[PDB]
2 protein chains.
Amino acid sequence: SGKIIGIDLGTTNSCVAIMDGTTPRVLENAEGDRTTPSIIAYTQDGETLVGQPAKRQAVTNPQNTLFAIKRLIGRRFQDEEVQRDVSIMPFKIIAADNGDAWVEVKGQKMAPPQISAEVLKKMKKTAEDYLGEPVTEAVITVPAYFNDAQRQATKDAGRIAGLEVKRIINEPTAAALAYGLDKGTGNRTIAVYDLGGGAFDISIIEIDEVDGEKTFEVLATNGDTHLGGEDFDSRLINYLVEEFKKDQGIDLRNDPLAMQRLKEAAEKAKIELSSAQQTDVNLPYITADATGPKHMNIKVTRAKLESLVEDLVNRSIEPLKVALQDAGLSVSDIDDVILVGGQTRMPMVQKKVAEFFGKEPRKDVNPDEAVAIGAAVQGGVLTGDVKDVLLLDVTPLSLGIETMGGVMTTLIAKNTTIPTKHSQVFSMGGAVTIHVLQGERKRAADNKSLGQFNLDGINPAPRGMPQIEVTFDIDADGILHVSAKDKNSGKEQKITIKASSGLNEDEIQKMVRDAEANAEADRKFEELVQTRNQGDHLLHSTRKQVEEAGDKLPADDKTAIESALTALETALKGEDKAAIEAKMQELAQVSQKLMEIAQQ
Amino acid sequence: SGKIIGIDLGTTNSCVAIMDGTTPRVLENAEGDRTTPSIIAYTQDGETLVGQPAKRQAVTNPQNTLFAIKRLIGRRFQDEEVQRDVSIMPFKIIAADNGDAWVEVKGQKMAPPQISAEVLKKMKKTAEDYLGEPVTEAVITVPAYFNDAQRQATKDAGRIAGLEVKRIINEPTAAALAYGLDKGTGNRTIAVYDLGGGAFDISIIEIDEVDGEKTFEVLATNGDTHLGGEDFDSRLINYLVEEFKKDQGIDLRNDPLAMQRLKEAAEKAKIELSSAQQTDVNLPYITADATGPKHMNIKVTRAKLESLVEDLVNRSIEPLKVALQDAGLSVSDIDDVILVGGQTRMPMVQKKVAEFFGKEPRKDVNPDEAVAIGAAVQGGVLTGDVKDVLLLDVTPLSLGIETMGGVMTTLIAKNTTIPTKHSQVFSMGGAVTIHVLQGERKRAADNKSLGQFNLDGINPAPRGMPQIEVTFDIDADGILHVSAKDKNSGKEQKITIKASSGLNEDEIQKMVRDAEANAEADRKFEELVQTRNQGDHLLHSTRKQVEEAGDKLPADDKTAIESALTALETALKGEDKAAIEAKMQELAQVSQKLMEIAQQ
Ligand SMILES: Nc1ncnc2c1ncn2[C@@H]1O[C@H](COP(=O)(O)OP(=O)(O)OP(=O)(O)O)[C@@H](O)[C@H]1O
Ligand SMILES: Nc1ncnc2c1ncn2[C@@H]1O[C@H](COP(=O)(O)OP(=O)(O)OP(=O)(O)O)[C@@H](O)[C@H]1O
Ligand SMILES: [Mg+2]
Ligand SMILES: [Mg+2]
């Protein structure tokens, strides 16, 4: 029911679009911006900020501002990437009871999907404000290289936000839909290079004209879900931290508040160096010492920045080589190179990509909105409003199991088109345990574990010939479903999953309720502010009343009203809602009493 | 030759678009932004900054940062509107020799068109970078209510930027083109309400279908060229100044740095109050008393803000009434209300407009880019690329002359469609002086003077029957051209214009050369930056050369090379190009030498 909205849920920024009749349209949020910082904050006084308002106060609220949660979602606390972030992120990152990576604010433990849900709720509200009706369904994007846990956790975030997730769409695929919508873009093969704030994808995609309809087929995909702008900032921040040690004899890394100003300054500097060739990091009173206040002043050149991050850029080139090999194509087979994501605005990135492909990337693709637009198009395909568009995506990782000798044994090869299914008999009746993993490495230890899937035996029976067949389905969302039956009886077998990541149904249901309670509490937090407005309106009117009365007003009456006004003004400066309300009531009674005496 | 680019030259922000084949496209500037702040700055070391870099340093350089120049362009120094601004603007506004309003920076007097040209040059360069080739032609926008002087001055700015201005297009007309391009927006009548940073326009526009082609006809236009966001900010700034005065007993108005910080904070507060119901203005260390530093902290509710500016909003409603009357329509006849301009994002503004028209404004119009898009479309109509699009605009002000009694006599009524022509015999041979004015007021003294147009007599001659006919042409740009001729002989009569506003050919030519000199100076300034980058590259490589040598390096050689490294690092900390280049040279020679010795 209603419109299926398209939400690009980004590490750094989020963006929502719809089908406006036959044309996709990106929607401005309440603040008037076409994108929304993927940031949530909890203030000391207990307010929940989302988006720009949360971004604005981040510098002074290190611990209770959550950002880049997309780098934690669907991960385990003991993951190398997470363990590194633990020491780096200013907010607190902890292990959930099941070992998943969670955060903690003011003593409260929260799962990443709960945090992303807040961002999704704002995007949902954005669409509803625009449309003038409720929105309950969405297509939500994920990086192409997201694994099973990361996909499912993103899907759970959508549910926690009150959205039925009709499709999880791979971000480069979404960008391709956006690009190929324009008639005259048929019968070509493109490379979509997407380098954002947190993730990197490369997809090779063919757009063809079959039976008078446009088909988008992903030939190969690769990337790195933990490579993006955040890592570029970090290289520059560490340089600035090391320089200030040498220069002013002080280590800033021990100090959260200084690091906030620096983080902010480094990102601005990085961004400036995409157009200028020099930038100044000026942080007066960055810190202090025995000798007094300290100030940071350091010029950074483009050349300096480049030497700091070139290996990150090279890291994005290697998956390109693998993607072309997997697709069986050379660079000359690629008709268009498409750059997506804010971090691709770096000249070095554009230059290295141009040089690899031996051609310049297109300039007519919006690096900030293409993904959301494609998510909207995908939604329109689902509702049937978008005709003559067919899409065939793949799974980015090999699905396998740990077999005898601790080896990784592949069941479904990477770049297999989805949905897809693989069935296999695992037992003639004895119990079965299956350790499922994703990845390309030879040893199970080197791949991403999805969990242990356990089946009980089937007891011996006259004329029974148990054949326990296990089926691995990958659906259109790129998500795995494992089921089993006895082929001999047709009876389904219960599978018990152990050591898997993710939320269970009970947690999800509780978190859905928590999000509704949060909404209520937010509506409850606003009362103080709403009462101030009313207070200001009242002040304005009763002042006019006093002016009108002029000298006709007796001193005792003039004094009583002027005291009531001042009292309300004072209360308004404060934070006590009850006091404001009482002073408003007293002022109203004096305004009414004056009125009544004037009529006499 | 080349593309005719469309440039929205705004009081606050500027935006450039082109026809990308058959589709209009807004172009990002070098900073990656789809719009550019109309801000020009001159730094202490003599650099000229435009756009975001100028905006960024305004807080510390308020005297030599020029902004809102569109509020001075085409105006006289003694104009009431300018005189008010003289006391408000942080930079120095002065009278030119002819009385026009100019600005002075560091002893240099400059004409508004020279300043705006710097913004147009950036927009021009933006298009050139995208297209990969030179751009010499443009369509440039002006408020529909701009008078003759304002139009010509804007056209002069285009020339000074090296642009042949093919069309001056009224901004609401541009927005209508953008809106009506969408097939299926035909046969309707729209009201375009445009409230920006400096100017207000209302235009009533009919979009029809004649002989297969779409025609856009402006039925009426009105507005106020000195009413916009800057005035909203100003109301809030004065409130904040007064509150701090009552609170801390300090008057900030004489503190340029404090006032610049306040200006910025005030606009941010105004903008938040478009989506939130309360905002906090915080300015630590805003001033210092003998008691110590003082900090500004005050909460502002939407209710407070609305009471500070409601009369500004109401001032925009009265021209709506006049426009409908001039169009001969009622609100009922309006099919679509279109809001353009950032200042229309204010809830009070939208509500007042919705209430006036009795319908909700459309939501599917881009308030920041519609005007640039329309300018690009107009450009494509000029090149013959855009087909079946005809536009018919009007002149917004009555054109008249001062007749006996000091009365205003109308020659061309407001809302007459342009281009248009009016011819009249003024003399049977005697010398003639014609005082030309624009406006609707009955007394000449109350209208805008365009100058005195003088004609010499024609001497008595046998068979001569001199009939001096003066022709008033208003061209497609909405600009006046007065010519005269003797109908009896056909000979053209020379007109001498006195007491008029604007730049003469000689000034324009000199200003064109000055701008080219500024570009050259800019390339010069870049030299230092380029040298710094090369320095960083050189440091990087030679450091690797030292490491690779390790212990093999003799103590005297290691000392020498490390001295040279340090000396370059030191020079790069300074601002002396010569020293940097010398230290680069010495480091290079030492590197080369050790290399040679290592080869031995
Ligand atoms: N001009 C610029 N030059 C370099 N980097 C930039 C520029 N502008 C933005 N960025 C960077 O781009 C990143 C954000 O890009 P984007 O909004 O596409 O990410 P995202 O979609 O939120 O992330 P992801 O897709 O990785 O989940 C940030 O790291 C930001 O610093
Ligand atoms: N959310 C908002 N609420 C209120 N005002 C806003 C908002 N966003 C921007 N503005 C204001 O809108 C103005 C800028 O709008 P815009 O960019 O349309 O003006 P412009 O085209 O440069 O000016 P003009 O058309 O008057 O020459 C500024 O005064 C700015 O403060
Ligand atoms: Mg992204
Ligand atoms: Mg404008």
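Here, residue 1 is simply the first one shown, and the rest follow in order.
Note: Cβ is positioned from N, Cα and C throughout, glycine not excepted.
Sequence-distant contacts of A:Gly32 (mutagenesis position), defined as residues of its own chain at least six apart whose C-beta falls under 8 angstroms from its C-beta, are absent. One entry in Swiss-Prot concerns the mutagenesis experiment A:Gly32 to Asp. Its note says: In SEG-1 and dnaK756(TS); confers temperature sensitivity.
Sequence-distant contacts of A:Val432 (mutagenesis position), defined as residues of its own chain at least six apart whose C-beta falls under 8 angstroms from its C-beta, comprise A:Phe426, A:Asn454, A:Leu455, A:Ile468, A:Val470. According to Swiss-Prot, the mutagenesis experiment A:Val432 to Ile (Swiss-Prot position 436) carries this note: In SEG-2; confers temperature sensitivity.
Note on A:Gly451 (mutagenesis position): other Cβ atoms within 10 Å of its Cβ, all shown chains, come to 19. Under its mutagenesis annotations, Swiss-Prot gives A:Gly451 to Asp (Swiss-Prot position 455) the following note: In dnaK756(TS); confers temperature sensitivity.
The secondary structure of A:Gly464 (mutagenesis position), as reduced to three states from DSSP, is coil rather than helix or strand. Non-local neighbourhood of A:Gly464 (mutagenesis position): A:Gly429, A:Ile458, A:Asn488, A:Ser489, each in the same chain, at least six residues away, with C-beta under 8 Å from its C-beta. Looking at Swiss-Prot, you'll find the mutagenesis A:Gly464 to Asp (Swiss-Prot position 468) noted as follows: In dnaK756(TS); confers temperature sensitivity.
Checking the mutagenesis positions A:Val432, A:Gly451, A:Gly464 against chain B with a Cβ-Cβ cut-off of under 8 Å leaves no residue at all. DSSP assigns A:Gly32 (mutagenesis position) to coil, not to a helix or a strand. For ligand 2, the neighbouring mutagenesis positions among A:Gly32, A:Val432, A:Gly451, A:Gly464 are A:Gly32, by Cβ distance under 6 Å.
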